[PDB]
Structure formats: C-alpha cells, structure tokens
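**Q** To start, I am sharing the structure in question, which I have written as structure tokens.
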Amino acid sequence: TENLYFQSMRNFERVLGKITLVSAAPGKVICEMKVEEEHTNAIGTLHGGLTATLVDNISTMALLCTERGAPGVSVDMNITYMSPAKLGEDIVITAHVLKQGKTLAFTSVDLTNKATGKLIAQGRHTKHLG
Amino acid sequence: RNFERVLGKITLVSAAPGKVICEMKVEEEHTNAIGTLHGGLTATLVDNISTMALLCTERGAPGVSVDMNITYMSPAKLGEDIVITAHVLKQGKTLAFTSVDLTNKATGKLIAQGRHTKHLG
Amino acid sequence: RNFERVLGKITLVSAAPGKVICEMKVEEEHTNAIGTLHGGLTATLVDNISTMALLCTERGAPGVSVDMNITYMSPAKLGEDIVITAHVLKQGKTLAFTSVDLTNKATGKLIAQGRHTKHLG
Amino acid sequence: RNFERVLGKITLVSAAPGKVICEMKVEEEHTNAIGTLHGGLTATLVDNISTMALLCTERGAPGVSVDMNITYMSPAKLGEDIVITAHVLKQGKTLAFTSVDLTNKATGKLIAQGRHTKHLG
C-alpha cells in the first residue's frame, strides 16, 4: 500500500531506494522492492550488503511498530544467504520481533523471491534499547 | 551506478596475501538516522574487504556469501576515520572463512567485528 | 559413551519432510550453575535436531557443520518442559541450511532460536 | 552433577587480563559418531571459556548469553591436543563481548572460532 521513498534521503538509508510498505502490524512488517541497478552487484544480483541494510532497516521498522517506540542500536546481526535475487525481480522483506525485553529486542527477517516464494536470505538482529 | 558505488570513498592502504587493510572517513552518506556508521554499510565493508583478502590469495577467487555475522561494539561517528582490516582465516577447496575488524583509527578500539563464510567456485 | 550421551533424555516427537520436533524436561544434568538450560546444551540440541531434519530427505546426508548462531531470548529453568523444532530452510547440492526454535511447551514462548549451515559431501 | 561435568577434562593453562587459555585432549567422551570433537562440545567450550575470561576482570560478572556464533574450519580428531583461547573484545556497561579460537596445539591451525555476547545485570 504505502510507497516509501528512501532515495530522497541523504544518509546511508538512501540505498534502499523505492520500497513499498505492504503491511505493518504489531511486531511484524512486510515490505517489497523491485531490484534495480542501484541495488545490485556487478553480476546483477541483489548485493549481499543491500540485503544486510534491508535486514537492519526493516527489522528496525518492526520495532518502531511496537508499543514501545524504540529503534535500538545494533549489537549482533547475522545473515544466511540461500538463493540469489536478480535485477528486475520483486523481493519481499518480512520482519518479525521475536522478543522484546526491557534492555534487548530480537528480530528475524526473511527476504523471499515474490514470484517463487523462495527464501533469498534470513537475518537475525539483536538490538539494545535505551 | 550499482551498489558498489557506496564504497567509492574507501582507500586501500595495504593488501598482502590473505590480508587487506582499508581506511575511510565516515561522511554523511555513510551514516544512519543518528549520525553513526550505518550497520548496513559496516556489513557491506565486511563483505567487500573480506572478499578483497580472498582475492589477494594465490587462488584469487572471490566466492559467494553463505554466512555473515557482525557484532557491534562501539559507534563510529560522522567525521571519524575508521580502519577496516580483513584476514583470511582458512581457505579450502570449497569454503573460505574470513574475519574483519573495524577499528577507530584514533583510538585503536573496535567498532565492530565480523566473520564471513563464502562458497568458492 | 561419546558426546551424544548428553542427549539421552530428549524425546523424538515426529520427523517429517523439512521438520523435526523433539521435546525434553530440563533436569539438573542439563543445567548451568544458575539452574537454567546450559547454553552449550542448547547449541548441542540445535546441532542435533537440525542434522535430524536433514536426514528426513531422500538425500539423508547429515553433512558437516560450517556455521551456527544461536540467540538466547529467555531462560529455560530446571523442571521446565521444552520443545525443540528444526525446520529445513534450503537443501542444495553442497550446502544445507536449517533453523531451530526452542520453545516452552506450556506457553509456546521462545527460549532460543538457532540457524545452522552444513556442508553436504 | 550439571552440564559442566562435560568440561571435567579441560585444563586451565593461564588466566590473564582480557585472555584465558585452556587445553584438552579430545577423548571418545568428547567426540561425535565420526570420531571428531563434537560441535556441541565446541560450543560448550566457547560459552564456558568466554565466561571465564569475563569472570577474570574487576567486575567478575559472568553475564547471560545473548548471541553466540561459531564457525567450524577443521575437525579436531580423537587423540588430538587442542587449545581454547578466549579474548575479551570489550566490556561495556551492560554488554560484554568475547571471542574464542580453538586451535591444534601441535600445528596451531584453527579448528573453530566463536564470538559470544553476554548481558551483564
């Protein structure tokens, strides 16, 4: 539903470009993006580092959608890469808040190929609140 | 043009077999909403410089990412000079394992450390 | 005899394509100094249940562990009944990837979540 | 009595600020079915020695595991002597960071590397 325009940003979050926010519920966010040149590596696949940026941004969004408003600072992120996404493809980014304590929040993120429903990558992301 | 453009301002200071050191000044385009080195760019740095260390080996094969983790220990503020140093830990016929430290150039203190497993060939 | 003796008390609930469920009661033998499920036993569980999940396919090849990560979200105390659920995320020719959730049997609440990559052949 | 019984055979070699060194000979007790160091024990060793390195600072606080990762690079065969070297990467206000390298004593080749984040109080 909502278009989001990170391209208007001047800091690093600008690398996401045009993403659409599909839904945002308590502790769950779904976004999509078409993979564009700006997102790719030389081989024309979603760049490992944009994947991480998505894991970082989209999980933060899910924590913004919590009863506590706080984005937190990263402590530990991990990502497993499973299949490539190609220039021109739509990916969907699904972030879940697994647990939110008073000091720590834990999130998970799947990127899936929208066409095949197959996971591109899964990230877990621990953040320190306050 | 593509995502590699975001590394444009890094300078490679040293490369040696299985080991590479780069430096970079943290500028606005590198920052998150709060003015420190974006976590996403730290992972890009981990990915690219680690890959550079692998390329700097006899078999100069870059591999494709399988597993990456990063632990964030201290923030790197806008205008700080960071040092990124990447080491090949082991390189097999199929799998290579690399580690990467990001340090604050002025203090010597770790910003973040990453390990990055890659699949070769 | 060997190290899997530590798994003597885990009950296998079901193995199915892409998913394995075990359960256990944490006894003293399973705990740390603070009387909660020892983090190393959790890691052992993840390693084990995910390898079991890999076997559930025609290529019932166990593979060698490459990278595991575990995030510990809440303690599993002594006397608690716990569920351990491996899912297979992807099984390729050379690499297989699995996720493992440890949950409280009573509440469903998440104790820990692991991901585990293995190198097949 | 509890899970640490499995570390009965580790020897403490030295405990210095920021660095603990331990050793063990890997016995059948410690192996998997392939007769190599069990990946679950390896993870136990990371969790435990890393905690030791913490416990040997002015704040002798063990903390609770938050995130742990391990990458396995070579097997430690039965009858091999191995070294577990934990390093304190940072001790902050509520979060402490540790690294752990398992090596072959004779050759010094990396068996496995872990990082471990613990939460203090």
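Using the numbering of Swiss-Prot, the residues shown for chain D are 19-139, in order.
Header says: X-ray crystallography, 2.2 Å.
Note that Cβ sites are derived from N, Cα and C of the backbone, with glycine treated the same way.
The following feature annotations were taken from Swiss-Prot:
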BINDING   D:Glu46, D:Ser83, D:90-95, D:108-113, D:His137  CoA binding site
MUTAGEN   D:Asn50 to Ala  Reduced acyl-CoA hydrolase activity
BINDING   D:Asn50, D:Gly81  substrate binding site
MUTAGEN   D:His56 to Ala  Decreases affinity for substrate
MUTAGEN   D:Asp65 to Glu or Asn  Reduced acyl-CoA hydrolase activity
MUTAGEN   D:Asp65 to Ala  Loss of acyl-CoA hydrolase activity
MUTAGEN   D:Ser83 to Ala  Reduced acyl-CoA hydrolase activity
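If you look at the structure here, what lies around each of the features I listed?
**A** Take the CB of D:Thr112 (CoA binding site) and look out to 10 A: across all protein chains shown you find 14 other CB atoms. Under the DSSP three-state reduction, D:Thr112 (CoA binding site) is assigned to coil, being neither helix nor strand.
Note: D:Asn50 (mutagenesis position) has non-local neighbours D:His56, D:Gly57, i.e. same-chain residues 6+ apart with C-beta under 8 A of its own C-beta.
When secondary structure is read from DSSP and collapsed to three states, D:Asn50 (mutagenesis position) falls in the coil class.
Of all Cβ atoms in the protein chains displayed, 29 besides its own lie within 10 Å of the Cβ of D:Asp65 (mutagenesis position).
In the three-state DSSP classification, D:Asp65 (mutagenesis position) falls within a helix.
Under the three-state DSSP scheme, D:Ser83 (mutagenesis position) falls in the strand class.
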**Q** Which ones, of the recorded positions D:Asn50, D:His56, D:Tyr90, D:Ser92, D:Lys108, are Cβ-proximal to chain C (under 8 Å)?
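**A** Near chain C - Cβ to Cβ under 8 Å - we find D:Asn50, D:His56, D:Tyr90.
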**Q** Are there any residues in the same chain, six or more apart in sequence, whose C-beta is under 8 angstroms from the C-beta of D:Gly110 (CoA binding site), and if so which?
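**A** Residues satisfying the criterion: none.
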**Q** Using the structure shown, find which entry in D:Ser83, D:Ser92 (the recorded positions) has the sparsest Cβ neighbourhood within 10 Å.
**A** D:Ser92
**Q** In terms of DSSP three-state secondary structure, what is the assignment for D:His137 (CoA binding site)?
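**A** Reduced to three states, the DSSP call for D:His137 (CoA binding site) is strand.
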**Q** Suppose we draw a 10 Å sphere around the Cβ of D:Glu46 (CoA binding site). How many other Cβ atoms does it contain, all chains included?
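**A** So the number of other Cβ atoms within 10 Å of D:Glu46 (CoA binding site) is 11.
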**Q** Near chain B by Cβ (under 8 Å): which of the recorded positions D:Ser83, D:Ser92, D:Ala94, D:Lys108, D:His137?
**A** D:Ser92, D:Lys108
**Q** On a simple 10 Å Cβ count over all chains shown, which one of the recorded positions D:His56, D:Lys108, D:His137 is most densely packed?
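**A** Buried the deepest by this measure is D:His56.
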